[PDB]
Structures are given as structure tokens and as C-alpha cells.
Amino acid sequence: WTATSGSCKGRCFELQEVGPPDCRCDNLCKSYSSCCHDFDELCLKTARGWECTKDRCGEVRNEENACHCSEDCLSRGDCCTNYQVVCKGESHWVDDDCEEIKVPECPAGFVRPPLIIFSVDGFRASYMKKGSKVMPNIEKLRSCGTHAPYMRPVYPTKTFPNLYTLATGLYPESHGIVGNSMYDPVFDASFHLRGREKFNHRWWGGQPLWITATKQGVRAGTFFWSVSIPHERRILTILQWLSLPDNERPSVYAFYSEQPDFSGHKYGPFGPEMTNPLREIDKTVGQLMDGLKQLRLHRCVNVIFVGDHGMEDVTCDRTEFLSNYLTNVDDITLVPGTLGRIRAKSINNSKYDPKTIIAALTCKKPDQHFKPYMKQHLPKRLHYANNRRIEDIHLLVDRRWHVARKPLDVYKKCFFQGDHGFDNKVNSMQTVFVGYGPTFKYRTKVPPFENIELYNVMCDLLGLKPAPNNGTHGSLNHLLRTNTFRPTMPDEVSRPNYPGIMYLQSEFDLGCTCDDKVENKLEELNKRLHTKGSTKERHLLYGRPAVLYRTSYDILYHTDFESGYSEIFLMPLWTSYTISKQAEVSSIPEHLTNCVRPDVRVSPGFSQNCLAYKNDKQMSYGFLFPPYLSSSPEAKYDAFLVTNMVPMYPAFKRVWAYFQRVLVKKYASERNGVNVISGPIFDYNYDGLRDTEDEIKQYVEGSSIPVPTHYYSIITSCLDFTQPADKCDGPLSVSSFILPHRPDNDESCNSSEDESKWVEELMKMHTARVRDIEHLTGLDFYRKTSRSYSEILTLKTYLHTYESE
Ligand SMILES: *[C@@H]1O[C@H](CO)[C@@H](O[C@@H]2O[C@H](CO)[C@@H](O[C@@H]3O[C@H](CO[C@H]4O[C@H](CO)[C@@H](O)[C@H](O[C@H]5O[C@H](CO)[C@@H](O)[C@H](O)[C@@H]5O[C@H]5O[C@H](CO)[C@@H](O)[C@H](O)[C@@H]5O)[C@@H]4O)[C@@H](O)[C@H](O[C@H]4O[C@H](CO)[C@@H](O)[C@H](O)[C@@H]4O[C@H]4O[C@H](CO)[C@@H](O)[C@H](O)[C@@H]4O)[C@@H]3O)[C@H](O)[C@H]2NC(C)=O)[C@H](O)[C@H]1NC(C)=O
Ligand SMILES: Cc1nnn(Cc2cc(C(F)(F)F)ccc2CCC(=O)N2CCN(c3ccc(S(N)(=O)=O)cc3F)CC2)n1
Ligand SMILES: [Ca+2]
Ligand SMILES: [Ca+2]
Ligand SMILES: [Cl-]
Ligand code: NA
Ligand code: NA
Ligand SMILES: [Zn+2]
């Protein structure tokens, strides 16, 4: 019930919410059908439109008008945004030259520069260049302030997950808005864009910026706008709140535009019909900036211009139908479109089987335009699994396509020419970031970054402590003139042991063999120095990784590589080696094919054994430092130490051996040397965080040797490739991956072909940030470089995407 006979007189766009049944006058009352009877008349005035004209200048105030051009409008804070231009000979903000804002220039009574977030739906990154001729105000923000060539959204690249990620700094698996449509099996309730379930607070986790602000004493405008409120009235409302008295005035505001997304779905991302929505959005930015200029706030407020996701060409004919693959199509529920999520239609059917659905959807048609995954197998960079609202079975849809359950779903629903939701590394899905104001830098371009980082920066802009989130605070310090956050590196929790030679060969009973009994004081002191760390500066270039949890591990040195060997997991946590551009690849010699050698620094009890692999018919082994890249025949024996061995499915060994034999030397050639850190990851509860021992679900049969869910590598070189990786004076360059450790290559449809045709494609799909690996291992890399810590945090958030420009 709403008692809609209250009044909005003196309450239009009130900031505090009034509870049912009393009627509301806030910017969300329409969406709840709860506005007072006189909300339209009082709060949504339209008379005489949105612009002053010469003949209105100096008019007698008429309270009916949408906005005013009477002499008293400046002190009332309700002039039309163009009032000073039409009536007082002033210029539009866009016509003024840009001039560096070195210090905030704020009216007295302003405690801090306000922040205005101007959010645009479906604004594809490339619109900034391609539409620049019809967007002069946006182009002035971009060229005079701080801009990125693009900003990466979160997956799925849909509105609700992304706007709420912008507001919280959280991945959708953590904040709970994992799609525009969701079923929660614990609530037994469905969330949809249409209707009332979405307003229930139980769906929305984390802490959005307006709550962070309010908890810390910083007042916030209400961020949400009902769709029927015209944009001109939204801008006027913001400008009116900015005229409130000091103690009542908010410091943070949001504007939202449904465009250009609305027209992009109808016309495609570059339909000729898209020029006018871009012009209209630019005009709205111009009203805001003119309005700030009237209030003397145009060199006081920080403005962020930001989008939720881009837009791709998608039409009805590019739809795959599950009815062309599955026999049982009526036994499933599909969430369809630019991603798929599948679950059982009925929980009472125990002849539903995910294994059979996946197999029926795998590589079944030559050009197939989607790929099925159990969610724990999705690329870890998507961070899309740890939530009960994410169905176990997921379809990753190719850009430009849809999936649907049956043809009748698509013609009983062609209209549309645009859509979005695909993998967040797809170029068409990228969106925009510009920051302009006293706290942002002047005429500065910054590299692309992820939208999960912005909440921390918005908190820095407002002097707030951010709630715990998934940004890396400090990684965006290079966007800011001041208010930077100066983090300190985490403290190491476990210090390593440095074992020497402590065991005789006969103490080991591992079932391993090696033909190594090939028997010099010159060369002998030398090999002793290598085991004590004499080449360590060449192979460990950025210091040893720090171990941020409690565990027992050993540093082991070798001529060609250094490792941190876990006595608990029986294998290295990390293995670090440098490969110069001059390095040569060699074979594994015949007599060494099955060689595994006890390591006399590490007890039998803290070693793997060969018998376990012999007996486990599913599981084989590989090595972390590759024997192919040994510096000499004699050094190569170190690569067969049992402390360099790790468990690998034979199907995974295909991928790993090709990476190590072919790709590393390719990278060294191209990048002028590389330093590689490789290791295992265990994430059996798919939470993106390092597993403890009692979470491990699989061991090499009959043993305590844990099986990794993934293998990573971090591949670092000099950004100035004219300097070799091991003698780099300035910034670094990194690419990394987290490969899933699977017992088949069903993910790669062309895996019967030579590895040259499919392995690197797989690795690109599983590209990762160094920070993703940090979460999954509890290790902290790049501890000892020449570089500032914020620069290193930016390097750790980099993702190498393998998209063109
Ligand atoms: C990205 O950043 C985020 C934020 O930093 C990281 O997420 C944090 O990760 C921590 C570990 O996974 C986690 O800390 C746990 O908190 C538990 C208390 O939880 C409530 O309180 C917080 C704070 O206000 C709150 O935000 C939580 O919100 C979640 O849950 C509600 C729904 O109930 C949602 O609305 C909301 O969206 C959010 O859901 C997400 O997180 C949960 C897990 O908390 C998932 O289940 C969801 O799928 C979704 O992703 C809560 O309201 C606390 O209980 C935990 O302690 C347990 O484990 C420790 C080990 O130290 C042990 O001492 C205890 O025994 C205890 O276990 C007991 O319970 C078990 C379960 O019943 C049981 O098995 C045992 O036998 C025991 O009885 C733990 O400290 C923190 O909640 C989240 N925060 C958020 C906001 O998500 C995230 O990791 C980052 N991601 C990456 C990749 O880095
Ligand atoms: C979601 C979400 N999370 N946080 N916020 C708040 C937020 C955060 C941020 C920012 F600062 F974070 F950037 C910036 C702006 C906003 C306000 C967004 C807003 O006013 N709307 C209401 C209209 N919405 C909407 C879209 C489409 C349809 S449909 N399918 O029926 O056409 C129905 C809808 F209700 C989009 C959200 N929105
Ligand atoms: Ca959107
Ligand atoms: Ca885990
Ligand atoms: Cl969805
Ligand atoms: Na085996
Ligand atoms: Na295959
Ligand atoms: Zn859309």
C-alpha cells in the first residue's frame, strides 16, 4: 500500500527515503509506483523547456517553468543551464580554452571537491575517437583531463553486474549481481530487470560507494534515476542539490544515461542512427558543465565520465540452438543470449546429468559459435564461479552470436542489431573512462585498466576508506595529481630454509632411476657455488617471491634456476629462471628420458616418489624448469631432480611440453630475453584463493602428492626491448597465464592437430594478471626492483589480452 494523498510540496527530489505507506518524492518514487499525487505537477515541470532565450532574460519569476531566467535564479540555484550564456554574455564551458586546474578553486563552505560520476550505458570505447567530431564537450573532458584509451568491464558484460562492480570494487561473484537475470536456489527466488524482486536488499552484497560515503560522514546524492525522468531534469536536480546549504549538500553524485545502449541494441554499434544519441549525450555533458560553470564549480568538482560495457553487432540469424544438440532440451532451463547458463528444469528429475549435457555440447559442429564449460573450468581471469547463483554449466558465446534453447524463443520473443555480454577481453565490449578536475592529472593518457579498480580511486577522491574489495589500491595512483594512496608491501609471513647437502643417495627409496653415474677440482668448486646461489642474480631478477601465509619451504639453487620448494605440498610453490635471447634449445638425451634424481638437500619424507606415478594410470609428471633449456649437458641433470617434478595428466603434458620446448624460446627471441616464474595452483573450491591442505580433492593415487588444478607462468622482460631482460634499467613488461590442469583437451576442438595449431590459442584464452596468481598462491612477486611500488602494482594488474587495437 501507498497513501498517495501526502504532498511533495518543498520535498522535490528529497534525499532521505520515507518508508511505506507514506508517499515519496525521491528520484526513485516512479519505479516503486509510490510518488505523491502532486509529484508530476511540482517536481517534473516542463513548461517552456530547458533553455533560456533572449526574451526570457530578466523575466518575472514564474514558478511553473521547468527552469528560470529571472534575475533571482542564480541565488535560487535553478537557472536553465545556459542562463549566463544567453543573458549575461558568458561563453559555454566547451568554448573556453583548457587551463590546468592546479589547485581546487571552490566557493567558500566547500569542505572538499565534490565528485560527479556521469555514467553512460553501452558506451563503446571506440566511440571516443570515432564520434569525437560530434561530441565536443566529451572531447574537451578527454583531451584536457586524464583518460584511458579504454576501460575493461567485468564479465558478463551486462549493465547490472557492471554498474554494481563500478559502485563496489567487487567481482560479480562476490557482490552477487552475477547477471541481469538470476535464480537463487537458497532463496528460491528469481531476479529480473522487470519487476519488484530486484529491489529486495538480499541480492545486493558488498558496500557500494554511496553507503561507504554515508557511513563515514560524507553525504551522497541518490544514484538511481527512474527512466521517465528526462535527462535535463536529472542534471537540474544535481545542480540544485549542489546549491543546498553546506551542512545539507552532498559531496558525491551520479548521473545515468540509458543511451547510447538503447539505440545500439536497435541499430548496431555504428549504425548511422547512432550519431544523434552521441550528440544528445554530449549536449547533456555540456548542460552539466555550463551549470557547474554558473555555480563557480567548474574548477572545483571532479567529474568521471565512465561506461558500463560496449556494444557488438549481433542479429537474430546468428543464433545457435541447443535443440540442435541436445535430445532432452525440455529438461533444461537456459539463461540465453550472449552467454548461456544451464540448470535442470526440475530438481525432481534424477535422470538429468551435467556430464552428458556438456559432452553433447562439445565440439559437435565444425563452426560451432559457443563453447561449454563447467564453471570451475572457465578462464580464471573471468572470476566467474564462486556464487550459488552462477549455474554449474556455462556457455561462452563467440562475439557476434547468440545462444537460445529452441528457434521459437527467437521469433516468439528480426528486430535488433546490437548486443553485449561477451567475454570481457573482447574489443567491442570495452568501454570508457575520463576523469577531469583538480584531483585528476592534466592532459594525461593512462594505460587501459579494469573497472574493479575505480571504487578505490572514488574513495581516494572523497577522502574515504574503501570497504574490502577486489581492486589493488595504489595501482591507479598515476591517474591522480594528489590524494594518492601510498601502500606498503605486505610483510613476508614464512621465511625459507636454505638446506645444504644432508642426505645420502641410499637413504631414498623412491622407485626412481637415472643413468647419471658419469664421473675435477676446477669445475667442482664451481658447481658448489651454483648450489649456494652464485647465478641467483641472473635467474631471480626481481627478488624472491614472499610467502604470505604460514608454511614450511626451502630455497633451492641451481645453475639454471632457483625454486621455493614446499615441504607440505611436496613440490615448488614457484620456480624462477631467465632465458636470454641467445639461449639454445636442446633435446632430452636418450639415456635421460625417464631420469628422476633424488635431491640430497631434501629428506626422502618430504620428496615425491616415482612409484606413485608408475601406479597411477591416469597421471604422469612434468618439470617446472624445462630440461630443454639447460645451459649445458652437465647442468641438465639438475632439471631431473625430484624437487623440480610436478604431477601432470598426459593430455596436459602436450600443452606444457610445447610451451617449454617452443614458446619460451620464442618469447625470449621476441622480447630480448625473458624471466619466467612457473608453479602449481590449487583452487578446488574455485574461490580464486589459494587452497589450504584440507581442501585438496585429488592426490596422485596412493600418495600424499596433491594434484594442482592449474599451472601458471609469469613471463617478465624489459619494456624497452633494446635492453635484455637481465640488464633492464626502467619499466618492465609482463604477460602471464593460469592454464587449467585438465585430463583431456576437450576445450581445444583442434587438439588432434600439431600443438602449433592450438596450444598458444589455449594459452591466450587463459591469460592472467600477476595479481590473479598472487591470490591463487599467497605469494607476492616483484619485491626487489628499481621501480616505485605503485608502478609495480600497476604492472601486477596488467592483463595481456591478445586483441588487436
Ligand atoms: C574479492 O574481494 C572480496 C572482499 O574482500 C573477497 O571476499 C571476501 O573473502 C573472504 C573469504 O572467501 C570472506 O571472509 C569470510 O567472511 C564470512 C562472513 O561473511 C559475511 O560477512 C561479510 C562482511 O560484512 C560479508 O560481506 C559477507 O557477504 C557475502 O555473503 C552474502 C550472502 O550471505 C552476500 O550478500 C554477499 O554477496 C557475499 O557473498 C559472497 O561471499 C561468500 C563468502 O562470505 C560466498 O559464499 C558467496 O558465494 C559470494 O561470493 C557475509 O554476509 C566468514 O564466515 C568466513 O569465516 C569462515 O572461514 C574461516 C577461515 O578463516 C573460519 O575461521 C570459520 O570457521 C568460518 O567457517 C565457518 O563457516 C563455513 C560455511 O558455513 C563452514 O564450512 C565452517 O565449518 C565454519 O562454521 C570468512 O572470513 C568475505 O566474506 C568475502 N567478502 C565478500 C564481500 O565477498 C574475495 O575473496 C575477493 N576475491 C579475490 C579472488 O581475491
Ligand atoms: C545496477 C546498479 N548498481 N548500482 N547502480 C547505481 C549506479 C552506479 C553508478 C556507478 F557509480 F557505480 F558508476 C552509476 C549510476 C548508477 C545509477 C544507475 C541507474 O539509475 N539505473 C536505474 C535504471 N537501470 C535499469 C536499466 C535498464 C532497465 S530495462 N532492462 O528494464 O531497460 C531497467 C533498469 F532499472 C540502470 C540503473 N546501478
Ligand atoms: Ca548497460
Ligand atoms: Ca581456493
Ligand atoms: Cl544475464
Ligand atoms: Na602414471
Ligand atoms: Na580436443
Ligand atoms: Zn544493453
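Residue numbering for chain A follows Swiss-Prot; the residues present correspond to positions 51-463, 468-573, 576-591, 617-886, in that order.
Heads up, the Cβ atoms here are built off N, Cα and C, so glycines get one too.
Taken from Swiss-Prot, the feature Zn(2+) 1 binding site covers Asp171, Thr209, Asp358, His359. In the three-state DSSP reading, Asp358 (Zn(2+) 1 binding site) counts as coil. Around the Cβ of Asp358 (Zn(2+) 1 binding site), 28 further Cβ atoms fall within 10 Å across all displayed protein chains.
Counting only same-chain residues at least 6 apart in sequence, those with a Cβ under 8 Å from the Cβ of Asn230 (1-tetradecanoyl-sn-glycerol 3-phosphate binding site) are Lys208, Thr209, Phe210, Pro211, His242, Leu243. Here Swiss-Prot flags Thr209, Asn230, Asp311, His474 as 1-tetradecanoyl-sn-glycerol 3-phosphate binding site, drawing on similarity to another entry.
Taken from Swiss-Prot, the feature Zn(2+) 2 binding site applies to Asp311, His315, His474. Classification of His315 (mutagenesis position) by DSSP places it within a helix.
Sequence annotations record features per position, and here Swiss-Prot assigns Ca(2+) binding site to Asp764, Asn766, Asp768, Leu770, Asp772. Remark: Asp764 (Ca(2+) binding site) has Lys430, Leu770, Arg771, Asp772, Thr790, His791, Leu857 as non-local neighbours, by Cβ distance under 8 Å and separation of at least 6 in sequence.
For the mutagenesis experiment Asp171 to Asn, the note given by Swiss-Prot reads: Abolishes lysophospholipase D activity. Taking all protein chains in view, 22 other C-beta atoms sit within 10 angstroms of the C-beta of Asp171 (mutagenesis position).
Where Swiss-Prot documents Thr209 to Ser as a mutagenesis experiment, the accompanying text is: 15% of wild-type lysophospholipase D activity.
Per Swiss-Prot, mutagenesis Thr209 to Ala is noted as: Abolishes lysophospholipase D activity. In the three-state DSSP scheme, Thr209 (mutagenesis position) falls into the helix class.
Annotation of the published mutagenesis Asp311 to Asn in Swiss-Prot: Abolishes lysophospholipase D activity; the original residue is retained in the structure shown. Every protein chain considered, the tally of other Cβ atoms within 10 Å of the Cβ of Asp311 (mutagenesis position) stands at 22.
According to Swiss-Prot, the mutagenesis experiment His315 to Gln carries the annotation: 20% of wild-type lysophospholipase D activity. Counting only same-chain residues at least 6 apart in sequence, those with a Cβ under 8 Å from the Cβ of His315 (mutagenesis position) are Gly172, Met361, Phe470, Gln471, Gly472, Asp473.
Record note (Swiss-Prot), mutagenesis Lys430 to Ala: Impaired secretion. No effect on lysophospholipase activity. The unchanged residue is displayed. For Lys430 (mutagenesis position), the number of other Cβ atoms no farther than 10 Å from its own Cβ, over all displayed protein chains, is 28.
If you take the Cα of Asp171 (mutagenesis position) and the Cα of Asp768 (Ca(2+) binding site), they are about 30 angstrom apart, rounded to a whole number. In the structure shown, the C-beta of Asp772 has more C-beta neighbours within 10 angstroms than that of any other entry among the binding-site residues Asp768, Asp772. Between the candidate binding-site residues, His359, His474, the densest Cβ environment within 10 Å is the one around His359. Candidate recorded positions: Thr209, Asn766. Fewest other C-beta atoms within 10 angstroms, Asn766. In this structure, the C-alpha atom of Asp311 (mutagenesis position) lies 9 angstrom from that of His359 (Zn(2+) 1 binding site).
All protein chains considered, the CB of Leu770 (Ca(2+) binding site) has 14 other CB atoms within 10 Å. With respect to their backbone Cα atoms, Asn766 (Ca(2+) binding site) and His359 (Zn(2+) 1 binding site) stand 29 Å from each other. Apart from the site residues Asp171, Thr209, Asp358, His359, the chain places the Cβ of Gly172, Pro203, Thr207, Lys208, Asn212, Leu213, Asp311, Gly357, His474, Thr485 no farther than 8 Å from the centroid of the site's Cβ atoms, the recorded Zn(2+) 1 location. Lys430 (mutagenesis position) falls within a helical segment according to DSSP.
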